[PDB]
Amino acid sequence: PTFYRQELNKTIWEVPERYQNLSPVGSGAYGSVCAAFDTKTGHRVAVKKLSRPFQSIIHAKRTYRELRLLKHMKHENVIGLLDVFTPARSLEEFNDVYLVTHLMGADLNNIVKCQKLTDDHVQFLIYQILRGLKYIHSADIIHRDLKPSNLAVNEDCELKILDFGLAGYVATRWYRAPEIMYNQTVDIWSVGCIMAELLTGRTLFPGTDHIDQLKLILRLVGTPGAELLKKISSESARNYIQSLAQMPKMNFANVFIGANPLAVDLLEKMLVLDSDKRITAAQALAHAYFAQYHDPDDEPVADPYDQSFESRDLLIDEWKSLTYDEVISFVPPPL
Amino acid sequence: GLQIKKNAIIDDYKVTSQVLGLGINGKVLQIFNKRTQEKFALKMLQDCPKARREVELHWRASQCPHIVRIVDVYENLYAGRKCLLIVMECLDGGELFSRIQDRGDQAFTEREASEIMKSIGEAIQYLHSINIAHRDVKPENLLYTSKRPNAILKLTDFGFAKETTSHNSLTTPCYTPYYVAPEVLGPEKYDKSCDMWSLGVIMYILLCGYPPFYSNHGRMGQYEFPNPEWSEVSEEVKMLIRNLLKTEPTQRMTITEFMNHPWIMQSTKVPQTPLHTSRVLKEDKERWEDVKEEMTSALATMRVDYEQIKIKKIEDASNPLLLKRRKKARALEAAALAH
Ligand SMILES: CCCc1c(C(=O)Nc2cc(S(=O)(=O)N(C)C)ccc2C)cnn1-c1ccccc1
């Protein structure tokens, strides 16, 4: 199945001739993405060249991890793999992994800066996000770095949850739950912060330094009571918190003025401090906010995929030949 | 006053095969104008409105010395495609931060760090003076002219640049309600301000040799200023940075303020205090890539993408899930009439 070479995004890309019209797109951050057209399937696709996938062992591991994640992600509101390929003809040439995916229109990070999403928008998007997480969560997988710039959306308000790399450096972390500064519910906190932003226009907790981030969080949801205080790990954490003017959570009805009562209700359940009391994705979908979209006979779980050798420690070439196996062994979805 | 040329570029310049690095959008070649024997880089884009604006902007900006000179623009067909060929000033001097790593080491100073900034500062100041935001100020678009010591620093790639609106930002009051009011949408406020955010970060790196981001594990900033590296730095410098990294676009420092600040305005006479940056940047080439990659990632969240789609109203939207469910509304509607 022969390829063509083409100079794009600062490297020599070679992809199958089925993919035409490679135009670059997006940040071009963690590997570079190109908008293409797939003549075999007939539709428009994002094609991503992995960057420096076998530089370190650290990398080599993550690439293999990422790939097996992506191969096991089969859900409407999650990023899924249409194709994976390599120009290499044998492990000896193995240099670059490419990944193909549906192509979307915008990300919610960008939607929020440009548009005043209605309540119905907010219902449908948060629905789709939670529908997605239940799957993700049922697979024994925490997204961790969930955020608006990982929520791809196209013009008919379809949503897909992108970016499982964590599942290096991170610029801000406004959407990160205080525990990880942990259950699956970490993800629900992010969905909390996001829904807040969609409802409002504004980042809920736009913290500067890390100290700041904590105060901003606590300024909404109250400082912890002694019960949940005792559950915090670091002594100097326990202190800091106790050094603050102590206060209760506030009525979210007083913060989110003119919101949909049901939304506020749900938001209250998503942004609870006590992680063990925070609502799950499964539960969330039942909430009355989503009457219009909740159908439990079509909110599907996933089947789990094992640890295999992801808790085995290995040389570079060792991860490299494991990854090769996953590339060649990939099988496409039905046309 | 840009006169895009219509004839075959090869009438006027010799295009060599010598490759001067791969571009985002194609290959950057070395060429030679036949009349003068002058050498130039030749970058090339696909012809379309974006590209023609992008180049107009860059042409205007070229008047600034700390911005790379567009010399000439042809419109030709290459490889079956309408193309804008762009003849530019050649830059043999590598990326800014690579220069720092390439040192005796003569220790990198603070006085040195101020000039670099003043330079980048002038380039923005010019850009903003004529109401243009470059929105991809980062370490790979900041090239020196040459390896030589008099080398000048220059801002490059106008692929995210755009004209923007000269609007005063309001300075938010001290007393505000507990409630979150609705945002008044003004996407353009993320334009100029993006440039000011990047100056803040590049300044931060310049000073210590790592970025002011967090890590995920638990040499990473966290918008503090770690001892040891930061022990020797003035508090007026750190406040510049905090004011540059202000998370509110309407509250963040404006380039005029930046270029009036003494650490800039009076850079010629800044304390000579030495800096770790070079020896730190030397420590891990692999890490410095992640710096570059996260900065590009961060910028995406800090500029608008005016190219992206708008979400249709729901009753105008249609997709699998959206009918799967509507198709169920009517199945229940029907079931109740049918019995
Ligand atoms: C990086 C987003 C680009 C983008 C994609 C995409 O990123 N696809 C994609 C995801 C993964 S991933 O999510 O698994 N990941 C990051 C590790 C892996 C591989 C590809 C090809 C889809 N639409 N748009 C898109 C978004 C906005 C406007 C236009 C298009």
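Throughout, chain A uses Swiss-Prot numbering, with the displayed residues spanning 6-172, 181-194, 200-353 in order.
Cβ from N, Cα, C; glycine included.
Feature annotations, reproduced from Swiss-Prot:
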- A:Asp168: active site, proton acceptor (ACT_SITE)
- A:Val30, A:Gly31, A:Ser32, A:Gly33, A:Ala34, A:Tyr35, A:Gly36, A:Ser37, A:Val38, A:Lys53: ATP binding site (BINDING)
- A:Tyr182 to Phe: Phosphorylation blocked (MUTAGEN)
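Locations of recorded Swiss-Prot features on the structure.
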residue: A:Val30; record: ATP binding site; contacts (Cβ under 8 Å, 6+ apart): A:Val38, A:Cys39, A:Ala40, A:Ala51
residue: A:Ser32; record: ATP binding site; contacts (Cβ under 8 Å, 6+ apart): none
residue: A:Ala34; record: ATP binding site; contacts (Cβ under 8 Å, 6+ apart): none
residue: A:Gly36; record: ATP binding site; contacts (Cβ under 8 Å, 6+ apart): A:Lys53, A:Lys54, A:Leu55, A:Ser56
residue: A:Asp168; record: active site, proton acceptor; contacts (Cβ under 8 Å, 6+ apart): A:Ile84, A:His148, A:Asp150, A:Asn155
residue: A:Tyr182; record: mutagenesis position; contacts (Cβ under 8 Å, 6+ apart): none
Recorded positions, contacting chain B; criterion Cβ under 8 Å; candidates A:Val30, A:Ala34, A:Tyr182
A:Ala34, A:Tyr182
Hey, for the ATP site built from A:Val30, A:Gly31, A:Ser32, A:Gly33, A:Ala34, A:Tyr35, A:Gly36, A:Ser37, A:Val38, A:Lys53, who else sits with CB inside 8 A of the CB center?
A:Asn14
What is the Cβ neighbour count of A:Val38 (ATP binding site) at a 10 Å cut-off, with all protein chains included?
21
Using a Cβ cut-off of under 6 Å to any atom of ligand 1, determine which of the recorded positions A:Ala34, A:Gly36, A:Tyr182 qualify.
none
Rounded to a whole number, the Cα-Cα distance in Å between A:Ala172 and A:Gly181, flanking 8 unmodelled residues, is 14
Helix, strand or coil by DSSP: which one applies to A:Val30 (ATP binding site)?
strand
For the break between A:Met194 and A:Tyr200 (5 residues unmodelled), what's the Cα distance in Å?
10
